[PDB]
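These notes concern the structure reproduced below.
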Amino acid sequence: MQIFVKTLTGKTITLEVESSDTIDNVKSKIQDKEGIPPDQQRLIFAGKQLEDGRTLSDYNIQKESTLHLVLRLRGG
Amino acid sequence: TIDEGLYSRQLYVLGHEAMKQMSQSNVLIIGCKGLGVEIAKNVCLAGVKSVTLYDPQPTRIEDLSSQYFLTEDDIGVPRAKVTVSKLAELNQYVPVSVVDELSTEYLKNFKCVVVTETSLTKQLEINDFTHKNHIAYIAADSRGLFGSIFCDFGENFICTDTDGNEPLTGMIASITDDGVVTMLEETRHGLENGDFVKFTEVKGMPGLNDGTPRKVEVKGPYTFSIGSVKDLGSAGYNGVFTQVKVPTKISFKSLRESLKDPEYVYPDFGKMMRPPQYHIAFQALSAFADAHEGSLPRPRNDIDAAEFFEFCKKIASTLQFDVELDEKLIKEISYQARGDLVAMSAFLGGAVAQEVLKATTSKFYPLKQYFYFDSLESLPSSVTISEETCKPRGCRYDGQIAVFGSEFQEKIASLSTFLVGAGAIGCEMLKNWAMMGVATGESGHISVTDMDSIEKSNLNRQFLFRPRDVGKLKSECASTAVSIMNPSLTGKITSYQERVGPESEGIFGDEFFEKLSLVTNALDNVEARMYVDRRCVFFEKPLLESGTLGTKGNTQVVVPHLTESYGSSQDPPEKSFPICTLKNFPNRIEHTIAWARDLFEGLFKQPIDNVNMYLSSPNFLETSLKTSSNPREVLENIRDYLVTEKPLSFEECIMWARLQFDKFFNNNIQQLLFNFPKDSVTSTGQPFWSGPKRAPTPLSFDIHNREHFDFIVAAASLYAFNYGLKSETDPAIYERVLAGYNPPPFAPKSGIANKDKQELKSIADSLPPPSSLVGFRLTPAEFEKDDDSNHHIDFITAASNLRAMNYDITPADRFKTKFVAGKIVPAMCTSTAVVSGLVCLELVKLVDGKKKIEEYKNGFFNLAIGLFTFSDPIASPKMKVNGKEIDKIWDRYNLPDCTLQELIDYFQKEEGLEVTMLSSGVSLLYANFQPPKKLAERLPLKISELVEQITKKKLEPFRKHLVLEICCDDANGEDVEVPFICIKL
Amino acid sequence: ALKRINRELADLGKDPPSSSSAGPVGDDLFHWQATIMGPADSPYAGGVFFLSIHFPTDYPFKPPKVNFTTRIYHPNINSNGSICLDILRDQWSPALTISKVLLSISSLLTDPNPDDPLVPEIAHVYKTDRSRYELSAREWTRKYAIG
Ligand SMILES: *P(=O)(O)OC[C@H]1O[C@@H](n2cnc3c(N)ncnc32)[C@H](O)[C@@H]1O
């Protein structure tokens, strides 16, 4: 299985994960490839924000799935 | 020649070439209803060359649902003629015109053509011409809670900037013989496969410094590959790489060709089967209108819905679409055909205006090509929505009633909202509320709060403020403008000038917060957001947060007892550089700007403040001697800025400026190079000044040089302002006085029981007694943008540029220095419009009182890449306390004002928990490790008395509750997390 | 931040640091006064160094402001007491306890880093004349860090 993560700035990240991996492992991989601490990562799949402690199979994340990595903004 | 005093924030987003191209483009807008007027407003604020409007239809009352430039006295007049007058005022550099008749050949005058409120046949006729003549064509529709956008920029569109990001750059550590570029220690390049980079300052491989881009093959977060550089050399060290962004060719299809085989943009991946449905539905709408003299299906009418679905089936069969039609969704499109919501108009107008800017400037990645959107989760479910309640009542809210009904209108009209901030998002929110009819009922009310006043750079993205309003309060002007838009709000809006923070809890207290229905944030900082979030959590009020940054934006919703609060999640913090890097070894312009800001603070605001406070505090020295780490610095500062260097004229001010120039740009560098010569080697034998450390060079003053003279003028003017003298800008006096200065000689020094204490005491007593000076004060220099025109930004620019020339860094001009030092946030009108639209779409969910967490959507978007994402809010966590389910955010203990012992016994008896720590505010009221005597003193006191005693400050008369944080552990010794306590005074 | 501060304080209390002892001032939780004993195998032997710790309003999401209060002759500590530590400026994460900070400071005192100094004068003395650096450190600790 292989998944893609798209940032809010257009960058694309390719991750090699298994269907049984926890969201914590995926966040650690994203930290390794990006340097973003897991507590500051907001992942979205099919309109659901992925939460720590659960596995990918809970969200029906299969191969070639696309996640979105987003963040909040402070202007106004 | 762009007006940087008005487009200051927009230049940080677009640029100079982009706006130069933008100001040479003509935009035609067909249709002047809510969507059309929103697009025209955003375009006028953006700054295109001119806008031409075409809408000869007479005004009707229902049009007032989303058209905010129409009034009840304009019924029967063509919409363009009544809208041009209001649009002409938004921007004085953008003429707005009207055409009473349109011809095909007349379309060649315009750079972009936007089409709204037009049938499909007319759209085909227009596009058949614009496509072959290479004119950008955008078509937008808004039907109830559904929206569509279509872009066609020609067959050979050229995009110069795709993602809109700043070019990437980095410092190398080694380039092997096979092009394996390695970054510095634990530094990430951030590139991606297929990118182009160009190198400079590469030692050992000078050929790579020519500047020819090379393909990048990312092999890891720290290293990448560029190819084979065998011929260019063997191995290279150090250097800096910078990304190169290349143009792209995007090819679009015409509308006639696009109808058969469209290409969709998906605003939500949770519903990927819908856009094919909307593609058929909108065409069926057009056919139905063509079959009924341009009459859309009536609201919640079933015969029209059946006929519309027959048209949908016919169209789907004709186009050979292998799509199974979802009857419910298509009939929903039919029911809301005549809907006209200001929120959907705002959202789509922001998006379409951004597309227009893309067409004119050739930047960012356009929509390619169909963008179908819906917010069907906002449809009320707690009220009656039928043909009876959705029929028009001959009022200005017909467009909204056609979607929601009259009962929901009554619900909206009795809202009591509270809006924090009245900037750009605040103005958009107020306009949306005025159009929607919020708080126009007998029990409605709106409260606006904002402590700032109108400036010149705020008018561009804030369309309610005019150049005649400069200097007034933002909230008052916004309230008056929106009362003009909707006269029914006269007397229903109250505006304050209070900063929302810990010091204004006497105004926004329990009584104020009990009557509200919801709170909407329109702030620009995180501290105020967190404070308002805590207040909403305590009072259990819904909160609507939204933020923007250039072309990016987000919106979040906080619902009591359902979702987590705003402060339950973290965001990346602002970067703070190491003190060693800032002080001695900078290698970037940001480091030098930070150093210059610190120099300003410590040279014009710290010493003056210390001097002023010394003359007032009688016991300052007593605490300073034992508390501050280096009282010697304080004493020397007071002496120097009080007695030793008191100026009277301006010549001595210029001499002092020259002295400081030598101090900070010539002598410290010499000392540093005496300590660490240019040929020194580290403890490992490697060169010292290699890589992140750049060897500095002392600067010798030269009056003719622009930078040195600018620094001298800025520093002298700031010093004069400090000492209240008459500054001058005539270069003759500066030239005369700087030539007679002989710098004192400077030579670096190598260095080489209670004397120090006695020395400090002697210095202290040497100062004049406090009674010597009474009523004498000096004015510290504060930081602003030409509001206090003491050359603040100019001084910082000169200091930073001089220090950059010290380390051979590339200097930055005043624009970038203002951007960095001022911490300005790039702002766009389109992003503001989109976030306001999303927030107002969530507001109707909040009004309806939806209880399921899947019915709310937090929204994120980036308009530079055409990305939209929505996700359900995170539910608040639960916990177990005493074998009961407790919410960790929205639950609290409500107790009377009881003695500390009674509170402890209550927690021991009811919750079965042992209290270990108890604190209120910033004070530790009780802790298990305190000595028995202290506790025995503090046990029989009430909580209010205990807090007053510990904080040494009586509670205010308006204070009606206390919030306590308690940490307690179970019987077994396992620490238990419990909610906060709410003591009722 | 009160709960986090109290939890860290209790964790310190349960297991003594031995070589360090940090605790609040008066009844205020956003201001601590820590103490450190110089390593035996270092020029700072037999010295007691006091530190002031100010917890920001956003703790642990913002690093604590730790400043020396005594006078110490060290390459990475300047006259104002500022400490050159990566975990206090930009490497701070909401998972580091004050015990970790005190261990890091003790390690810093154990071996200075003159390759990236904060006080170039002392770094130059350390790189050139080690014996003079040792004597100056001993004199400073016996004149300011004893009593
Ligand atoms: P954008 O920067 O365009 O406008 C921001 C507006 O928010 C107001 N504001 C900021 N911070 C506060 C607090 N703490 N209380 C009330 N209002 C605030 C600014 O005055 C701008 O109007």
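Numbering of chain B is taken from Swiss-Prot, so the residues present carry the numbers 14-765, 780-1012, in order.
A Cβ is built for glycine as well, from the same backbone N, Cα and C atoms used for every other residue.
Look at Swiss-Prot and you will find B:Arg22, B:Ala437, B:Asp463, B:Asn471, B:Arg474, B:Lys487, B:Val513, B:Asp537, B:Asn538 tagged as ATP binding site. B:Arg474 (ATP binding site) counts 26 other C-beta atoms within 10 Å of its own C-beta, drawing on all protein chains shown.
Taking a C-beta cut-off of under 8 angstroms and a sequence separation of 6 or more, B:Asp465 (Mg(2+) 1 binding site) has the following same-chain neighbours: B:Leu486, B:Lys487. What Swiss-Prot records for B:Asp465, B:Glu468 is Mg(2+) 1 binding site.
Around the Cβ of B:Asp537 (Mg(2+) 2 binding site), the number of neighbouring Cβ atoms within 10 Å comes to 18. Under the DSSP three-state reduction, B:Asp537 (Mg(2+) 2 binding site) is assigned to coil, being neither helix nor strand. The Mg(2+) 2 binding site annotation in Swiss-Prot covers B:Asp537, and the record cites similarity to another entry as its basis.
Annotation of the published mutagenesis B:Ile592 to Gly in Swiss-Prot: Strongly reduces enzyme activity; the original residue is retained in the structure shown. Classification of B:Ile592 (mutagenesis position) by DSSP places it within a helix. Around B:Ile592 (mutagenesis position), no same-chain residue six or more apart in sequence has its CB under 8 Å from its CB.
Here the Cβ of B:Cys593 (active site, glycyl thioester intermediate) has 19 other Cβ atoms within 10 Å, regardless of which shown protein chain they belong to. Swiss-Prot lists B:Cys593 with the feature active site, glycyl thioester intermediate, giving sequence analysis as the kind of evidence.
In sequence order, B:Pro705, B:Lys706, B:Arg707 constitute the residues six or more apart from B:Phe598 (mutagenesis position) in its chain with CB-CB distances below 8 Å. When secondary structure is read from DSSP and collapsed to three states, B:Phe598 (mutagenesis position) falls in the coil class. Among the mutagenesis experiments that Swiss-Prot reports, B:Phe598 to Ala is described with the note: Nearly abolishes enzyme activity; when associated with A-701.
Annotation note: B:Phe689 (mutagenesis position) sits in a coil segment as assigned by DSSP. Every protein chain considered, the tally of other Cβ atoms within 10 Å of the Cβ of B:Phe689 (mutagenesis position) stands at 23. B:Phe689 to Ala appears in Swiss-Prot as a mutagenesis experiment; the accompanying note says: Abolishes enzyme activity; when associated with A-701.
Under mutagenesis, Swiss-Prot gives B:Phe701 to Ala with this note: Nearly abolishes enzyme activity; when associated with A-598. Abolishes enzyme activity; when associated with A-689. DSSP classifies B:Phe701 (mutagenesis position) as coil under the three-state reduction.
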Near chain C - the recorded positions B:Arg22, B:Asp465, B:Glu468, B:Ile592, filtered by Cβ distance under 8 Å: B:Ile592
Cα-Cα distance in Å between B:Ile765 and B:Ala780, where 14 residues go unmodelled: 18
Residue among recorded positions B:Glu468, B:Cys593, B:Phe689, B:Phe701 with Cα closest to the Cα of B:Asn538 (ATP binding site): B:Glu468
Tertiary neighbours of B:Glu468 (Mg(2+) 1 binding site) (same chain, Cβ under 8 Å, six or more apart): B:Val483, B:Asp814
Listed in sequence order, residues with CB under 8 A of B:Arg22 (ATP binding site) and six or more positions away: B:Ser470, B:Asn473, B:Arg474, B:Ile851, B:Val852, B:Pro853, B:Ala854, B:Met855
Longest CA-CA distance among B:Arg22, B:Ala437, B:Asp463, B:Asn471, B:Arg474, B:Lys487, B:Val513, B:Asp537, B:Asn538, per record bound to ATP, angstrom: 25
Those recorded positions in B:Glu468, B:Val513, B:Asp537, B:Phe598 whose CB falls under 6 A of ligand 1, listed in sequence order: B:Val513, B:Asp537
Candidate recorded positions B:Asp463, B:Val513, B:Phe689, pick with smallest Cα gap to B:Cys593 (active site, glycyl thioester intermediate): B:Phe689
Filtered B:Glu468, B:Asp537, B:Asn538, B:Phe689 - recorded positions with C-beta under 8 A from chain A: B:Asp537, B:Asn538
Count of other CB atoms lying within 10 Å of the CB belonging to B:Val513 (ATP binding site): 23
B:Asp463 (ATP binding site) and B:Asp537 (Mg(2+) 2 binding site), distance between Cα atoms, whole Å: 12
